[PDB]
Amino acid sequence: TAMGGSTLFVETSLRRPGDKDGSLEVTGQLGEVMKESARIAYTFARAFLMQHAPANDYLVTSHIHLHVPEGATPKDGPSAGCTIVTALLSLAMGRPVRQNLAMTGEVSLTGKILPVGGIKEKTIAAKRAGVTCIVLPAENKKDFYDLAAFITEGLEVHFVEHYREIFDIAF
Amino acid sequence: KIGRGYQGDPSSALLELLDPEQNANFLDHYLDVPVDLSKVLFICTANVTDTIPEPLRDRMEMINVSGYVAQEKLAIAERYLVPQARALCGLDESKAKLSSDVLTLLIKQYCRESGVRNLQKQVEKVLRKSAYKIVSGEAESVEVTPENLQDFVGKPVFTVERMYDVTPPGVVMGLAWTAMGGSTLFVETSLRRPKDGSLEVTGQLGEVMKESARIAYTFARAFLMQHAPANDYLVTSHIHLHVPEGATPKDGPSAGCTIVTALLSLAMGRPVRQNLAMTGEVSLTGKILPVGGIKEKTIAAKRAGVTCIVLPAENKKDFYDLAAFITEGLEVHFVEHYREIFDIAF
Amino acid sequence: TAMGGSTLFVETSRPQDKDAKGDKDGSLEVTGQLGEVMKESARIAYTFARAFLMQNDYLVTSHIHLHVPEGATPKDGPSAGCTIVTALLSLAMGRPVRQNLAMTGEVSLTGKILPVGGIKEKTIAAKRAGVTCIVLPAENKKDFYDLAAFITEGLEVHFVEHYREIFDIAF
């Protein structure tokens, strides 16, 4: 955020459970950039749950309605794509994520994870909150290791390439 | 409302004058000396801050002077408006008597605004027509009663009578929040056709209100089948729902409680108890989520002759910070589920 | 209308009665350049005529066209509710309304008649159109008696609150 690092909860819920497909109503962060990011994330979550556990029809017909809090610069906004995919997959499978876990990164239409900014601010925010595990784009590991040793000492960092690895370390 | 057009731009002069760090040396053009203006208490009135440049808004302590509710307006009228108008028109209490109840009626039906000038205009109108009746020799003492007010200030701008003083099956009174604030509406439900049943919805067509009414209807059907199982109305019947268009989009979906109550009242054939207005969005399980504009909703409840309103449980703090003249004669029920609202409608 | 009150004729008349199976729903096509509120009100009036005629199946098993002429200002849109209900009922029952009879007033889903505006203009137009009987909502009685003595001389008036009374005096 414009004030510095911050820690927000991306929340998906359910509302109104072969002819129709379940839509998605983003409410928190308005803007065309975050709108397209949410669309891409929704499509990838669907494809992931199709090729993995192909039986449940949840993510395809549910009318999810997620909500992403409003504090983030318009450039950092799309760095919630992997968080959105993980919230959607967690709500679908009915399994909460690993407890003390923070994640950031942009997700592609096929799941590739892209680098983001504000690594120091995000790290300090995660450390100020209670976080023991952090997940970061693999291309941000230089930026992570440039920080001071008293910041990045109490958290285990996972540098990911593709979202299958976040699904591994998140469930 | 300062000029910023072709000739000059005195906003920069004000930005130099109203700067606390440069007040100590003002330096107008005539005197080449600088004058200390740090002890002057400056006050600037504005109707809207949007047309104030940001470096100038940033130099002032923005204090918002909000309007008055009907009770504050009545106090103002009794203490200032009516005495000053008496003095300006040459009348007293014995010649023309404005009582507190006729003043309440005037404020309720005519002066439904945020400021005071219109109430003052109405007060002057009443006293002025009184003075004309006295001078022309028609009378020697005028009496303004809540029945005799009509021929003094004209047709009431707002109607006290509501659509239904006693509600039949299908229609339930819910109160909403408009851009003018404080509206009460009757959610109505009927049936169209004489094996699956359907819902046809009209009113404030909003994309989210569509899904809101849909899930409210679904929860109503499920609640009915679990509460009274031998009743198949809400499943085998085709019905029509109507929601009046007062509520702004934000609180458009805030009528789910009333919609479910209407559908259930129609399906059961039992009217809802009188003077009962309700608010609250329902979830699928029946969770009652918080609603906004409780001050306006409560004022509307009062104006519409309502006694017992129903609010979400987590609006308890939002409600119990409203003044006693706003919520004294109201009995409030706070609910965390729809079973409790069902009990509240007997 | 804008600067005036010219009286209008609503008319009714689509596929012919099938008379084969009573499982269909029947439909109402409405024209007359209606705003959104005007179309919703015409739909409410349709539903109320269908419910009022519970007694036969002309409203439920016939496809109908409704025409309300243009001219009523958008604020004065839904003031044709009782007129629409009467048009539908007369088409169904197969009998005309009283020959010189004009009406106005919004109708709710259950039959409650709501007050309207422009009583003076509507009355002037009714008198100039040869209308001898006029049906108004109840809450407009003071509004109607605040008129001059020549705006109403031989004009029979009926103030009403529920549409059953309009039906009684129209038939």
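Numbering of chain C is taken from Swiss-Prot, so the residues present carry the numbers 771-783, 786-827, 832-947, in order.
When the header is checked for method, it gives electron microscopy, 3.2 Å.
Including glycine, each Cβ sits where the backbone N, Cα and C put it.
As recorded in Swiss-Prot, the features of this protein are as follows:
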type     : residues         : note
MUTAGEN  : C:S855 to A      : Lacks both ATPase and protease activity, but retains DNA binding activity
ACT_SITE : C:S855           : active site
MUTAGEN  : C:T880 to V      : Enhances the basal, but not the stimulated ATPase activity
MUTAGEN  : C:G893 to P      : Has normal basal, but low stimulated ATPase activity, and abolishes peptidase activity
MUTAGEN  : C:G893 to A      : Has low basal, but normal stimulated ATPase activity, and retains peptidase activity
MUTAGEN  : C:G894 to P      : Enhances the basal, but not the stimulated ATPase activity, and abolishes peptidase activity
MUTAGEN  : C:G894 to A or S : Enhances the basal, but not the stimulated ATPase activity, and retains peptidase activity
ACT_SITE : C:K898           : active site
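Known features from Swiss-Prot, placed on the structure.
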| residue | record | DSSP (3 states) |
| --- | --- | --- |
| C:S855 | mutagenesis position | helix |
| C:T880 | mutagenesis position | coil |
| C:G893 | mutagenesis position | coil |
| C:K898 | active site | helix |
Checklist outcome for this item: Cβ atoms other than its own within 10 Å of the Cβ of C:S855 (mutagenesis position), all chains, total 24
Item to check | Pairwise CA distance, C:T880 (mutagenesis position) versus C:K898 (active site), rounded so that it is a whole Å | outcome: 9
Next on the checklist: Taking every protein chain in this structure into account, which of the mutagenesis positions C:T880, C:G894 has the most other Cβ atoms within 10 Å of its Cβ?
Outcome noted: C:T880
Checklist entry - Tell me, how many other CB atoms lie within 10 A of the CB of C:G893 (mutagenesis position), whichever protein chain they belong to? => result 14
Item to check | C:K898 (active site) CB neighbourhood, other CB atoms within 10 A | outcome: 26
